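So the structure is just underneath, and the comments pick up after that.
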Amino acid sequence: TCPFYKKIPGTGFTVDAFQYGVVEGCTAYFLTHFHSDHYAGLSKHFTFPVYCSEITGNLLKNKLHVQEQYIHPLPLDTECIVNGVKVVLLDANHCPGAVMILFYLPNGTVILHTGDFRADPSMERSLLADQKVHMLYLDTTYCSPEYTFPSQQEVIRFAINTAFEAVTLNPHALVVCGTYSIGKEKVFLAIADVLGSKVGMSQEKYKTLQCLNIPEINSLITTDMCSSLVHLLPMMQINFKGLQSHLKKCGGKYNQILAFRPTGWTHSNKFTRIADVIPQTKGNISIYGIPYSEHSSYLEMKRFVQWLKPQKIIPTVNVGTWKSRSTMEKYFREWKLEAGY
Ligand code: NI
């Protein structure tokens, strides 16, 4: 059965609720982004209306084989009427195609669902500035003060310089980047760009990337591994065993691997700076774990919520334990008392 935080009161709408069969009363199913916990249950046999961004729609069609007739793509930053209710989709600053959804209820209530997001001060000058929000359905992935990490810009600087230095010292070095879903493409794109290379990958991943409306993508990626010195591999394969095995396959083209594992937060954050991060090393192979997040830090989240001043907050992540729920409500109350709403 569909949980309460996936239902929108006073509508026939659900959000990211595809793994429960047919939901009684649902006239339209919203999908915020193309990540598997969120699309879980969609397939080519689905026969209800799906509302989403253009990019999420390209991926539903080509990767999941959902039929064209049930795909309703909406432009961003645009007031749209769906089943007689006004809605707006806004960029979530998560992965490609990810959105937040504003719902204007027929009774005058205004709801924001964030989907997954990385809060940013630029959201404070979207269409959110222009009216009040009564309920906030919030991505609470990192809702605790210990969850710190650098900006995406700083992480990317670190990766580019690490790669450029290593390959300038040893032109026979190969760079490998891990991936298991969409998101974080800037990591491998920025490294490839500084090395004057395209990114090589499997046919299945090249297909996924072609769905994303990235400018000049055909100049940036390829299925021809041999021509490229940046390779993507499934994240599971980013270990000494996997990478050794991969180095064999390149046929004496390369004598060293430098690899990057993008993670969310890791406890190495609580002591060490991005400047100071070191790899794990075995022989001619080095693996760097880098903290490239596409979710809000605690500080980013707190700033967004204090600016929005919602009357009620409904969390959508970490909801399964009494201790998590209780911890989150405490931070909400401090935030509210500090800012005066
Ligand atoms: Ni996500």
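By the numbers in Swiss-Prot, the shown part of chain A spans 700-1040.
Method on record in the header is X-ray crystallography, 1.6 Å.
Including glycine, each Cβ sits where the backbone N, Cα and C put it.
Under DSSP, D838 (mutagenesis position) is assigned to coil, being neither helix nor strand in the three-state scheme. Sequence-distant neighbours of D838 (mutagenesis position) (same chain, six or more apart, CB under 8 Å from its CB) are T813, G814, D815, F816, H994, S995, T1015, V1016, listed in sequence order. What Swiss-Prot says about the mutagenesis result for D838 to N is this: Impaired nuclear focus formation, reduced interaction with PIAS and increased sensitivity to cisplatin.
In the three-state DSSP scheme, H994 (mutagenesis position) is classed as coil. Quoted from Swiss-Prot for the published mutagenesis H994 to A: Impaired nuclear focus formation, reduced interaction with PIAS and increased sensitivity to cisplatin.
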